[PDB]
There are 4 protein chains.
Amino acid sequence: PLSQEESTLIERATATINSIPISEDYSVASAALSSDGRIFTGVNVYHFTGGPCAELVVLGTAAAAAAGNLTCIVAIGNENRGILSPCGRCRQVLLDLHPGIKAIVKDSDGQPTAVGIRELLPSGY
Amino acid sequence: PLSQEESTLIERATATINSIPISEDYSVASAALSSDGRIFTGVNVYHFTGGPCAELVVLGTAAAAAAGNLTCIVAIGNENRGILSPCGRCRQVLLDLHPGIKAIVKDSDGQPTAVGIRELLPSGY
Amino acid sequence: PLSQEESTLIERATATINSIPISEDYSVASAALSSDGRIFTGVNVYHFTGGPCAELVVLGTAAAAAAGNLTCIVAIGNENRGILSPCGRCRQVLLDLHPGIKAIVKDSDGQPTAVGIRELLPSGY
Amino acid sequence: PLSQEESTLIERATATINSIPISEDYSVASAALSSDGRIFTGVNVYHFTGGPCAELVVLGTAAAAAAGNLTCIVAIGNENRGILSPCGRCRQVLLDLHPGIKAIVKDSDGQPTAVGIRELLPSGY
Ligand SMILES: C[As](C)(=O)[O-]
Ligand SMILES: C[As](C)(=O)[O-]
Ligand SMILES: C[As](C)(=O)[O-]
Ligand SMILES: C[As](C)(=O)[O-]
Ligand SMILES: [Zn+2]
Ligand SMILES: [Zn+2]
Ligand SMILES: [Zn+2]
Ligand SMILES: [Zn+2]
């Protein structure tokens, strides 16, 4: 399994998405851990032109706080959907902006696990 | 010509971008005001796949706090660039998600002014 | 008051969208005119991460043919919707890559009219 | 090794990017094969709001021709850079719109090989 700090991200993201009204525009929450120990959250902004996924809003929120490197991140869907693997675009942005980051996804056993971003983007660009 | 609240937005966004390390990835900050009086900030996340502009990070931050309708927004560039009009993509997202919002831009005389989002997208899609 | 070539763009985009199966992923066609006289077409690719609008596929198609500067562009929707004004994102990309381009939109009387891209993005970023 | 159609795609994409002026806006070409016997090309349209990668332009070009299903795709960088693996966003769009497609990438030996899109996006969204 994952460490307690990483497990805290799941709780924080879950709390964030479940604390707001059900919406088709804001349906996913994300939480990331910075190298200094702070946690940053955010929800997605859906739009056909490429509204940011929750993870990208988190990256912007962390940057606004001069958080520096982010070490772990997770996305939680609304309506008790739980952990959601980051989409291809988010994986690319994470790899390019925080190459040392790990994302929390569900393994074959459906259990939470933190994986290096490069593993989610083999032969990545 | 701006209200007290609007001037505060400019100050908040300016302080945000000036407070972080100069970066090519995080170079613009934005601040928005919600109908309930709360202010939300954020900085952009640059990426060729369409990393969110500061305004979009602000929309997700506001949504994460269940801010509801946003009434005004502004973007401030790093290196003392001052007010920057929202780009075309942000105008579209703002129009679609917060149709009653205004954006602070510089008028033909270089003076800050709050304009209805529809005015920034004539014959908008 | 559209030129012969401008009206031809409308015909070409209309023919394109009426030549493919009705789809929720590919619902808009676009056609643009190059200064060298050639016409390029395209259809959008819908995706939440920001799949390109028909106009952007056209820009990439024109680029692949070494078209150079485009002078006019139009978007035609399926379901017999007719002319669609470019969305905010397309306006920004068009302004940044083809600043002298015009986009065909509907005037107050619902008739086709070519408008400078700068007019579609007042006080543009 | 690569099949005949796979080597042909590389040649077509390579010829495409090498046939246009060197540009920072149009720097990658892509080519895809459709199940109905056609090959579609395209070049990227760089833009901070998420201008489409060459692969997305190809998808819209194929869609405009009512191509249906794309079975293989490849991207070639300008300035003799050769094969470029699809970025994360492209992998997501490809997986969602053409789940049965294969993408040509370089293996650990620098040797080109066609791989199922799902393989490039482990535990995708
Ligand atoms: C799981 As997601 C769509 O926030 O990359
Ligand atoms: C002024 As902007 C680049 O944050 O849309
Ligand atoms: C009118 As459009 C959605 O092709 O920018
Ligand atoms: C290698 As690409 C940037 O055309 O996904
Ligand atoms: Zn994502
Ligand atoms: Zn913007
Ligand atoms: Zn558009
Ligand atoms: Zn790509």
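Going by Swiss-Prot, the residues shown for chain D are 2-126, listed in order.
Quick check of the header: X-ray crystallography, 1.8 Å.
Cβ from N, Cα, C; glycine included.
The following features are taken from Swiss-Prot:
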- D:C54, D:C88, D:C91: Zn(2+) binding site (BINDING)
- D:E56 to D: Loss of activity (MUTAGEN)
- D:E56 to Q: Loss of activity (MUTAGEN)
- D:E56: active site, proton donor (ACT_SITE)
- D:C91 to A: Loss of activity (MUTAGEN)
Cα separation, D:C54 (Zn(2+) binding site) to D:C91 (mutagenesis position) (Å, whole number): 7
Cβ contacts of D:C88 (Zn(2+) binding site) (under 8 Å, same chain, 6 or more positions away): D:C54
Neighbouring C-beta atoms (10 Å sphere around the C-beta of D:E56 (mutagenesis position)): 29
Which of D:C54, D:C91, the listed recorded positions, has fewest other Cβ atoms within 10 Å: D:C54
Near-A candidates in D:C54, D:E56, D:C88, the recorded positions, by Cβ under 8 Å: D:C88
